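Comments concern the structure below.
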Amino acid sequence: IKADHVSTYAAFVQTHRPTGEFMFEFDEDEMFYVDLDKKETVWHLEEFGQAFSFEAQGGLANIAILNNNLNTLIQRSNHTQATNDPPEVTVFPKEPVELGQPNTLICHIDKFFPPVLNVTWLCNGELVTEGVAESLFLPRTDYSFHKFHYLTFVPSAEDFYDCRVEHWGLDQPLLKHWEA
Amino acid sequence: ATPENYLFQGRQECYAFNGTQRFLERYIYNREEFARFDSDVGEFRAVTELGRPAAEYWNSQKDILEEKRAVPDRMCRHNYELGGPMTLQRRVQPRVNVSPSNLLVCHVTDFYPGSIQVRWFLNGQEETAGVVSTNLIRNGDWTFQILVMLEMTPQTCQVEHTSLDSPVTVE
Amino acid sequence: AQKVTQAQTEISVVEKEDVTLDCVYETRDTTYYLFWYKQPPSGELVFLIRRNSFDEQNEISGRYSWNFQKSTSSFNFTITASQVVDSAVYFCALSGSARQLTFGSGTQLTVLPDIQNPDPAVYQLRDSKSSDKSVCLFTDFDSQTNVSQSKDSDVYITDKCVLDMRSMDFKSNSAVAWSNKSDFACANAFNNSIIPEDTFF
Amino acid sequence: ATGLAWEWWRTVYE
Amino acid sequence: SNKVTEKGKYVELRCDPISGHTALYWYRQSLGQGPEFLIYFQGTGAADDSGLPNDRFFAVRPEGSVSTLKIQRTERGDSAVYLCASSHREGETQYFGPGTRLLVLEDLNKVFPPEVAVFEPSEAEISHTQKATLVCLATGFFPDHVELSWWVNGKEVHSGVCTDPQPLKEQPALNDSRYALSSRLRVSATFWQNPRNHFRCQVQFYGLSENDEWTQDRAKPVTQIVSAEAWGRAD
Ligand SMILES: *[C@@H]1O[C@H](CO)[C@@H](O[C@@H]2O[C@H](CO)[C@@H](O[C@@H]3O[C@H](CO)[C@@H](O)[C@H](O[C@H]4O[C@H](CO)[C@@H](O)[C@H](O)[C@@H]4O)[C@@H]3O)[C@H](O)[C@H]2NC(C)=O)[C@H](O)[C@H]1NC(C)=O
Ligand SMILES: *[C@@H]1O[C@H](CO)[C@@H](O)[C@H](O)[C@H]1NC(C)=O
Ligand SMILES: *[C@@H]1O[C@H](CO)[C@@H](O)[C@H](O)[C@H]1NC(C)=O
């Protein structure tokens with residue numbers, strides 16, 4: 001399709017822990033989403049919320065429609081569960097690495113389905129609970145999902161980082177090692 | 001033994017081009033798209049046997065069709081114009097750095113307009129041998145990344161961008 | 001925002017006349033749906049019409065009419081020939097972006113009867129053996145007559161109502177008065193009365 | 001106004 | 001139905017939609033004003049635009065076949081007529097059910113069943129107009145929840161029946177006064193004077209139930225049917 005820009009509303013309902021997400025992406029970049037537990041709009045960047053204001057009830061309404069469609073589709077599809085797709089993980093820094101200069105490490109998980117996964121950051125073998133940020137399960141054209149994980153860190157030659165991704169399609173938990 | 005899990009998703013796509021909005025509404029069950037509305041067609045369509053009864057009922061209701069036919073202007077066009085200054089005109093100045101890591105790397109970071117072109121220059125002479133560039137890396141932060149390699153022989157990296165009125169060089 | 005306004009509080013007409021109940025819908029939606037509901041006395045909300053936003057060609061098509069004027073943002077319900085059964089409260093509803101209904105206020109229609117031959121009288125019904133009340137009936141009076149409430153706390157008087165005995169096309173307005181005092185006589189229980197009143201004994 | 005619009009998905013025929 | 005509840009008790013309201021309807025709506029109507037939206041169900045979930053009044057109001061619809069509106073800590077202001085409409089899909093025409101009228105009372109002691117007495121028509125009316133009017137008086141009942149029906153020879157008749165719209169108070173100043181209703185049945189003079197014709201004024205009262213408490217000595221104002229009858233008298 002000839003398109004200078006693409007604006008897409010993406011939403012999924014499922015059985016496991018991510019029961020529902022309702023987002024809106026512009027050129028494969030999420031602009032806002034509704035937090036269904038909080039019933040409020042969440043803007044990806046603060047500059048978005050100052051200019052626009054999205055009605056949260058629209059997202060809750062769409063998720064309620066998709067939930068009815070899921071139950072209807074489960075019986076019509078005779079309880080068919082899709083085959084699990086192993087994810088592809090790549091870890092890269094946001095900025096060129098400079099020792100002592102704060103940087104953000106990005107763990108990109110791509111081409112996985114279903115969008116149910118356990119992801120943790122490991123710095124020198126220990127779990128990092130602070131400075132971690134996770135993106136939503138962003139959609140893909142092949143109807144798979146991809147997710148971003150972020151970790152703010154200060155580079156050091158001694159420190160080594162690992163991105164632990166657990167998925168049903170993975171035979172074993174996958175760890176992507178990154179160091180300076 | 002993957003646990004029991006059933007998924008249902010959907011896409012409401014607005015395609016903008018030459019001042020024209022084309023609306024697509026997909027109905028997907030476990031990666032299997034079974035129904036679709038196309039503003040060019042003007043009605044629903046069954047992608048597989050799974051969604052035939054659904055598309056036939058939607059096409060039988062005139063108001064369901066009329067609501068979807070008004071989407072290109074009510075939603076696709078309106079959201080395209082309202083978000084224009086924050087989406088179309090979103091400009092970020094790229095930061096360029098060159099490092100030796102013999103190959104030379106020109107790492108360009110923090111630029112939102114994805115379209116960007118990078119050229120190596122040796123003593124004022126652009127080289128095209130041994131030059132391999134990574135594909136555009138989306139950081140998921142509305143910021144992009146790209147690295148260009150260069151097979152050099154030891155004895156400047158210029159970048160052109162929409163946000164940049166004058167190309168930036170790093171020596 | 002999405003609001004429906006029916007400013008007509010009460011409409012009073014005699015039978016076989018014409019009436020037109022009005023709404024003014026006020027919504028921001030691009031696609032909306034308007035409804036009319038009928039709530040008879042002690043009755044459910046009965047469905048009457050659903051005109052979508054895109055269907056603009058108006059029709060009469062029976063005694064019930066609707067004129068959807070997108071210009072005035074109006075939707076007027078017109079009854080050609082009024083019957084006493086059409087007496088009910090009619091509601092204007094609006095749907096669209098909100099799938100639920102945005103009901104308007106109330107328009108109460110009261111189709112009065114036309115007693116061609118009025119024969120007003122105040123009869124006395126037999127006192128029940130199991131009751132101590134002497135009851136009086138003011139019946140067959142014309143629609144123009146207006147009943148009066150009780151000025152004594154011990155006497156009780158009811159408002160008027162119309163009896164439609166199907167077999168013979170006779171419709172009669174009626175009012176009931178009772179009391180437990182010996183002072184109470186069916187004569188002079190009422191206050192505002194017509195002059196040719198067949199007060200009997 | 002200053003708010004982006006949304007369109008209801010439809011329910012699959014039961 | 002009709003529900004009576006003491007202030008504070010928990011109540012739940014039931015609504016059975018039509019069969020294939022995937023869309024359920026709860027509405028509340030107060031004082032004959034415009035019905036107010038409450039909650040919108042689409043199958044097993046609630047796509048409501050949240051017209052629900054408080055945290056005390058909650059609703060469920062487990063299988064889409066029937067919804068239950070739950071009101072904890074009933075307050076007098078919660079008393080209204082709760083309507084229920086069902087739509088086949090999301091957007092179709094909504095068809096309202098009869099609804100259940102909720103009433104929250106300060107105390108259930110003010111509840112009384114009606115007294116029903118039937119009065120035989122006047123001989124003067126029969127000789128003057130050749131018609132006979134039967135007067136029925138449902139007196140001394142609270143709340144104003146009654147269903148006055150006429151039964152000619154064991155069959156309910158809605159012809160020639162003038163049931164009052166709203167009752168009247170025996171103490172018009174008191175807010176908890178006992179209501180009183182009157183309805184009329186006019187039949188042919190030959191119909192009333194047929195001694196084998198039987199007329200009955202039936203009043204169905206909707207009051208307390210077996211679950212509700214009763215401490216006083218008089219009879220429990222349970223949901224009763226008080227009626228009075230009369231046989232035809234010949235000339
Ligand atoms: C992310 O991590 C969590 C926790 O590590 C993980 O959750 C676990 O998933 C497994 C399956 O993937 C669960 O195992 C089953 O869970 C159900 C429901 O709790 C139980 O009923 C099951 O009982 C089985 O096992 C018994 C022992 O063999 C049998 O006797 C019995 O008959 C059943 O077969 C079984 O425990 C596990 O319970 C959860 N645990 C928690 C805390 O949720 C999740 O799967 C991970 N996600 C990914 C994508 O890796
Ligand atoms: C489900 O099973 C029924 C009965 O065997 C069959 O007719 C139908 O095609 C099946 N549907 C799918 C999606 O497998
Ligand atoms: C854009 O649309 C106009 C009007 O139809 C047409 O004349 C023009 O050629 C179009 N341009 C492109 C690039 O499609």
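Residue 1 is the first one shown; counting continues down the chain.
Backbone N, Cα and C atoms are what each Cβ position is placed from, and that goes for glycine too.
Experimental mutagenesis is annotated in Swiss-Prot for D:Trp6 to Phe (Swiss-Prot position 433), with the remark: 1% hemolytic activity. D:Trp6 (mutagenesis position) falls outside any helix or strand according to DSSP and counts as coil.
D:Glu7 to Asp (Swiss-Prot position 434) appears in Swiss-Prot as a mutagenesis experiment; the accompanying note says: 50% hemolytic activity. In sequence order, no residues are near D:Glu7 (mutagenesis position), counting only same-chain partners six or more apart with C-beta under 8 A.
Recorded in Swiss-Prot as a mutagenesis result, D:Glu7 to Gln (Swiss-Prot position 434) carries the remark: 20% hemolytic activity.
Experimental mutagenesis at this site is recorded by Swiss-Prot as D:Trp8 to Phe (Swiss-Prot position 435), annotated: 20% hemolytic activity. Around the Cβ of D:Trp8 (mutagenesis position), the same chain contributes no residue under 8 angstroms that is 6 or more positions distant in sequence.
Here the residue is the original one, while Swiss-Prot reports the published mutagenesis D:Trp9 to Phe (Swiss-Prot position 436) with the comment 50% hemolytic activity.
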Report the same-chain neighbours of D:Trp9 (mutagenesis position): residues 6+ apart in sequence with Cβ closer than 8 Å to its Cβ, ordered by sequence. none
If you measure Cβ to Cβ, which of the mutagenesis positions D:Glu7, D:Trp8, D:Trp9 are under 8 Å from chain E? D:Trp8
